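Following: one structure in C-alpha cells, then a few remarks.
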Amino acid sequence: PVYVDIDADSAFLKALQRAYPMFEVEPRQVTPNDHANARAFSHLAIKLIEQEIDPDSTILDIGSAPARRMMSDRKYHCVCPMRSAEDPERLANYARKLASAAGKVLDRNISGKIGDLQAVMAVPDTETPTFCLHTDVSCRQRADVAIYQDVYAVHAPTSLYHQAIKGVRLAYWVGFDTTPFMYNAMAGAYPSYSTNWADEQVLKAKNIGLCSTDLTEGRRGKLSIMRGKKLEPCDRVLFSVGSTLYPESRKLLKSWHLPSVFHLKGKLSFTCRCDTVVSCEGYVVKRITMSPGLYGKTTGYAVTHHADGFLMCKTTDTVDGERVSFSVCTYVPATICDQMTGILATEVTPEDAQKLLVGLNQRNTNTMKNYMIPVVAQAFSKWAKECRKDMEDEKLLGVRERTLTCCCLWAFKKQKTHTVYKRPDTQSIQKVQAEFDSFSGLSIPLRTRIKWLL
Amino acid sequence: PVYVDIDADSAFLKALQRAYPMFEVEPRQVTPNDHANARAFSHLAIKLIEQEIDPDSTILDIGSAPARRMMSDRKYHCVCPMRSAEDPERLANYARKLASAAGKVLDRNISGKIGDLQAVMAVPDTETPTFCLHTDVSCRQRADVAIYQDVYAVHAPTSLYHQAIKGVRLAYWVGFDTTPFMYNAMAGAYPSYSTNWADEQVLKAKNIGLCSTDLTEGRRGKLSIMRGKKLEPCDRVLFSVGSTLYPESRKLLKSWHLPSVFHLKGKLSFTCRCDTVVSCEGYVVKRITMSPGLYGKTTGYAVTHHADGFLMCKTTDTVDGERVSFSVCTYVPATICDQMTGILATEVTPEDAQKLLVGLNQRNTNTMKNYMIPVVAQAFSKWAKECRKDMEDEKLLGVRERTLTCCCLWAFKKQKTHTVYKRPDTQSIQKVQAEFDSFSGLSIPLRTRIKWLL
Amino acid sequence: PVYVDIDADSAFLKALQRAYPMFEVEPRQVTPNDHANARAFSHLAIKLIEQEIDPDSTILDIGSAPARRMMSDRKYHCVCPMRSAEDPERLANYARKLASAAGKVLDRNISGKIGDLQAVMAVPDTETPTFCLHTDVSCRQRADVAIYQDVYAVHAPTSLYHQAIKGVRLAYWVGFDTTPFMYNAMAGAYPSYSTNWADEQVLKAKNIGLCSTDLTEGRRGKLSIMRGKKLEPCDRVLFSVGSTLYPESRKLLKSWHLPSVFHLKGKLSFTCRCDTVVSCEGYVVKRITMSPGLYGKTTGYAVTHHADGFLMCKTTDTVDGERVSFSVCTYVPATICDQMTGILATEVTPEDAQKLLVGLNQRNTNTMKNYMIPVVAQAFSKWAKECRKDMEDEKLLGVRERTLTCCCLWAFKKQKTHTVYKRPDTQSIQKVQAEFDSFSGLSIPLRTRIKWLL
Ligand SMILES: [Zn+2]
Ligand SMILES: [Zn+2]
Ligand SMILES: [Zn+2]
C-alpha cells in the first residue's frame, strides 16, 4: 500500500484512488498541510513513475530536493541549480537527513551519498553519480530517465533537448494542467488542490481566489498617470498552492503544453511524443518519449481530455476599485456538470443557477468548493443563453455570409462568446508550435555548513 | 477468461460482454486510461481473431507494434513501416520487452525473435520470418492472414491487393465505424469510447466534442482576405481517442467502407467479401475474404446495421466567432432511442426534448454521455417535425410532380432534411466503388540503440 | 435438444419454440451475430427436414455450402453453381473443414468426401455421389429430396421441373415469406429477423428500414433529365438480413409463391403441391411434393395464413429529397394486433395511435421493434378511417351502381385503399400462375488451392 498524508474522511481519497488503480491508497494524516492534496497526488505520481521505469536506469531530478529522493532503490542523480531560496535549505535538509542514516540503512547507498556531497563540496563544477550543483542545461551526467516534478520555470523544448543529447529517452513532468494558460485566462483556480493563480494585474481584485483589496467609498478617481484602456493578460503570473506562493511566466507554462508529436532539431535531431498518463482534477502527469532522428511528421496540435468540466468565463470584478471584466477559469466536478444538463436547456439567471448549484452541492460534504459557485453559476447562465441565440439564429448548411469590405476583402460579424464550457468527455485542441530548432550559485558560508553536518 | 483494463463498476462491461459471448470478460483495472474502452474492445478483438484463424497460419500485422504481439502462440510477422513517431518507440519497447524474456519464457520463440531483430538491424531490406522494416506495399513475406488493428491511414483496395498477391486469403480490420464519413459529416462523436473527431475547419467551434475557442465581444469582423461562402467538409480530419490525437484523411477512411463484394483486378484477379463480424457502439471488426479469380458480380453497395441509433443533424455553432451551421453525427443508445419513440409522435421543442432526455438518462449511472444530449435533443426535435410535414404533405401513390424547366427538362422541389436518424435495427445502404484496377525510414543512432538493448 | 446461437434471455426463443414443438430449443449463444434469429430458424428448419425425410434418401442442396452439410448422417449431394463470390470461400472452407476431420470422425464419410473433392477437381464436369460444380439445371445426379435453403435467385417452376425429371419427389424451400412481393410493396421489413428490403428506387429514402439519405436545405430542384411521374416498383430489390446484403429480383421472388396445386408439363408431366409447413413471423418453410403425370385440376390460387398481422400501407417519404409516397409492408405481432382492436373502432389519429402502440409495446422488453411503430401507427389510423367510410356509405345488398361510359360500357367509382391490414387468423388469396410448360465457373488458381488444403 501507499500512504498519503490526507485525512481519513477526505473526499479527495476516492478521486486519488481512481487516478491510481495500481496502488492501495491509504490515508496516514500526520500534518495539517493546507495543500495536502497537491502532495498526495505527487507522492503517488513518483510511486508510479518508479514502477514504469527500469530499476537499472539512472534518473535525473530537475529542480528537485535530493532529500526526498533518497531512501529509494532507484539510481537518482538530483541536479540542484540553486535558482531560488529553497535550494540551500533543501541541501541543508539533505545533509542533515543523511547524518541520521549513517549506519542505520546500509541499503540505500547512504555511505556513498555522504561521500558524494563531500566530493562536490570539494569541487563544485564536478559531476558525481548522484549529486551535482548544475542547471539542467549545465549538467554533464548521462542518464535515460528525467523527472520534472513541479518544474514550471523551465522552457520545455530547450531543457528536453539538453536532456536528450545526454541520452535521456524518457521524461516525466508532474505538474498542474497548463490548459488554463493556453486559453489565456487572467485568473483561475484548481479547487480540488486549494490552488489559486492570478495574473499580477488583478492581484487587487475584489473576489477571485488569489486577491486582496481594500475598503473605499469610491470618490477619488484621479491618480492615473498613463491610461491602460487595455487589460490583456501579461506574462507574470502568481500561484498559491494552499499558502505556498510561486511566481511563474505564462511563456514557460505554455511551453510545457507540448503537442502529441514534435521535433527537436539542433546539432542532433530527435522526434518526441507527449502523453498525458495521469490526470486528476487539474493535476497532470505527462510522459515525453524522445528518440533520435526525425520520424513521421508533426501536426502541431495539442489535445486535453476533460474528465471533469472546464469553465472559462468573463467575470466583472473591481481591481483596485476600478470595475473591469476579465476571464477566469475553473474546474467543475463531472457530477455537477452532468446534473446541470437539464437546466441549461433554457435561459437560467445566475441567481437561479446559483441556488440550483448550491442545491446539487449540499445534497458538510460539498462536491465542489463554494467560493467558485457564484462565478460558475454566472458562467452557466451565459453559456445556456449563448446556446439559445445559436438556435434562434439558425444559418444555412455549409454556407457563410461574408460582407464585402467595399475594396477587395470580406467581413463576417463575430459573435460575443462570454463562456467556454468544455463538458466532461469533450476535448480541447490547441494549435501549438512543433519543430524546435532554437535552443557559481553557492557561497562559502553555506559550503562550509553543508559538510559540517556530516 | 479474458481480462480487460476497465474498472469493475463500468457500464461498458455489459456492452463488451454482449459483443463477445464466446469469452468471459473480467475487469482487471491497472491503469486510468482515458480511452480504456477503446482498448478493451481491441484486446478482445485480437482474442477473437486468434480463435477464428488457424493456429498453423502466418499472420501479418500492418502498422502494428511488435511488442504487444509476442507472448502469443500465433506465428506473427509484424511489418513496421515507421511512418510516424510511435514506431521508433514501439521498436525500442519491443527490443526492451524481449530482453526481460531471454530465458524466462522458452515457449514464445523469444530466442528466435532476438536473432530476428539482429538480422534486420544487420540488413534493413531483409525479410525475416517474424519481423521486417517494410511498409505493407513493400513487404515480401508470404502469409495467409492479415490484421489491420487501428490502421486507418492506408488505402484499402491497394493494400488489400498487395496482401492478396502475397497469398493472404483472410484479413481483419479492427477500427472505428467508417459510417459517419460516408454520410460526410463535419464533426462527430463515439461517446462510448470517449472519442471525438472533427474536420480541421471547425476545430475552433464553440461546443462540439473536439474543439477549442476563445472569449470575445464580437466587434472586429474585418480580417477575411478571401471569402469562403462554402463550408463543405474537406479531407483532413483529426481524431481524439481520449487524449490521443491522430490525423486522418476522409479518403482513406471512406476507403475501408468496403461493399459486400468487390473485385481487385490488377496483374492478378481476386473477388473479395467484407463482413462486419463485431460492432459495439461505434467500434467495428470487419472480416475481408479474398479469393483468386473473378466470381459473381458486384452491386457496389455497402450496408451498416444499426444496433444503436445513429444521428446526423445540422447544428448551428460559432467557428472562430462566425456563426455557421454544419453537420454533426453521434451514436445514441438503443434504450434511449426506444424510450423516445412516443414523444417523437408530435412536434417537441429542443428544450422539452432535452429535459425528457435528461430524465431518461438519469433514471450517477448515465446511459449516454451528457455533452451529446443537447445536440441529440435538437436533432430529435427536427426529425419529429420533418415527420409531421411528410404527413401533412401527403402525395399520391406512385406518382411524382416534376415541373418543366421551360426548355426540355423537369424540376422537382427538394425538401430540407436537417436530421438523418437511423433507428436501431434499421440499415444504411451506401453506393460505393467496387471493381478496383488502379493499384529507408530508419536512422543509424536508432539502429545502434535497438540492438544494444539486446 | 437443438442448440440455437441466440441469447438466453432472448424473446425470439418463445416464438422459435412454438414453431418447433418437436424439438428442445436450447440457447447456446457463441457469436454476437446481428441476424442470429434468421439462422436460429434455418438451423431448426434443417433439423426438421432431416426428421421428415427418409434416412436412406439422397438429398440435393441447391446453392448451399457443402461445409455445413457434413457431420450429418444424411446422404447429401451439394450442388455448387459458384454463381456468386461466396461459393469460392464456401469451397475453401469445406476443404479446410474436411482436413480437421481426416481421422477424428470415421463416421461421416470424411475419407470419402475428401476423395470426392479430389475427383471433381480432377474432372470438373464429373458427377460424384456427394459433390459437383453444376447448377441446379445442369446437375446430372438422381436423388429423391431437394432442399432450397435461402435460395431466392432461382425460378421456381424451371428448377422444380429439372429436379423432378431427375427423380426428386420431395422438395423443401426455407426462406422469407414471399407475400410482401405478391402485394407488390416498394419497401418492407421482417422485424423479428432484423431484415429490411427495399426496391432500388427508394434506397435514398429518409426513414424506412433499408435506406440512407443526405442533409440538405432543399433549394436546387433542377437536375431531372427525364421526368418519371411514375414510381411503380421495378424488378430489382435489395435485402439486408442484419448487415448481410443480397440482391434479388421480384420475378424470381414471386416465382416461389406457388399455388396449392400446379402442373409442370414439359417433356414429362408432374402434378405438384406446395404446403407451408413452418411459419414464424415472416420466415417460412414450404414443402413441395411432385408426382408424375397430370392429376386433378388447378384453381391457380395461393393462400397465406396470417398468424401475426400483416400491414401494407401508403407512406409519404422523401427519396433523394423529393417527397413521394409508396407502399411499405411489415409484420405486426398478433398480441399488438389483438390489443389495438378496441381503439380502431373509431377514427384515431396517427399521434394517438403511436402513443397507444408505444404504451402496448413498453408494457426493455419490447414486443415489436420501435422503428416500425410510426408507420404502423399511421397505417392503423388510415385503416380505422377507411372502415368508417365503409360504414357511412352503406350500399344495398347484392346490387352495384355502375354508370354508363356514354358509349357501350359501364363505370364504377373506385375507392382509395391506403392500408391493407391482414389481421391474425385471416388469409391472403392470390391468383398466381399454374400450368407451367415453358422450361466453367471455376479457375485454375482456386482449383489448385482446394486440393492443396487436403
Ligand atoms: Zn550532474
Ligand atoms: Zn516482412
Ligand atoms: Zn451433381
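Numbers in chain A come straight from Swiss-Prot, and the residues shown are 3-365, 375-450, 458-472, in order.
Determined by electron microscopy, 2.9 Å, according to the entry header.
Using the three backbone atoms N, Cα and C, a Cβ is placed for every residue, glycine included.
The domain 'Alphavirus-like MT' annotation in Swiss-Prot covers A:28-259.
Annotation source Swiss-Prot lists active site, for mRNA-capping enzyme nsP1 activity at A:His37. A simple way to gauge crowding: the CB of A:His37 (active site, for mRNA-capping enzyme nsP1 activity) has 16 other CB atoms within 10 angstroms, across all the protein chains here.
For the mutagenesis result A:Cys417 to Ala, the note given in Swiss-Prot is Loss of palmitoylation. Secondary structure at A:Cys417 (mutagenesis position), taken from DSSP and collapsed to helix, strand or coil, is coil.
Summarising the environment of A:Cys419 (mutagenesis position), the number of other Cβ atoms within 10 Å of its Cβ, over all protein chains shown, is 8. According to Swiss-Prot, the experimentally introduced change A:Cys419 to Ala is described as follows: Loss of palmitoylation.
Cα spacing between A:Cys417 (mutagenesis position) and A:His37 (active site, for mRNA-capping enzyme nsP1 activity): 58 Å, rounded to the nearest whole number. Calculated from their C-alpha atoms, the gap between A:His37 (active site, for mRNA-capping enzyme nsP1 activity) and A:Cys419 (mutagenesis position) amounts to 57 Å.
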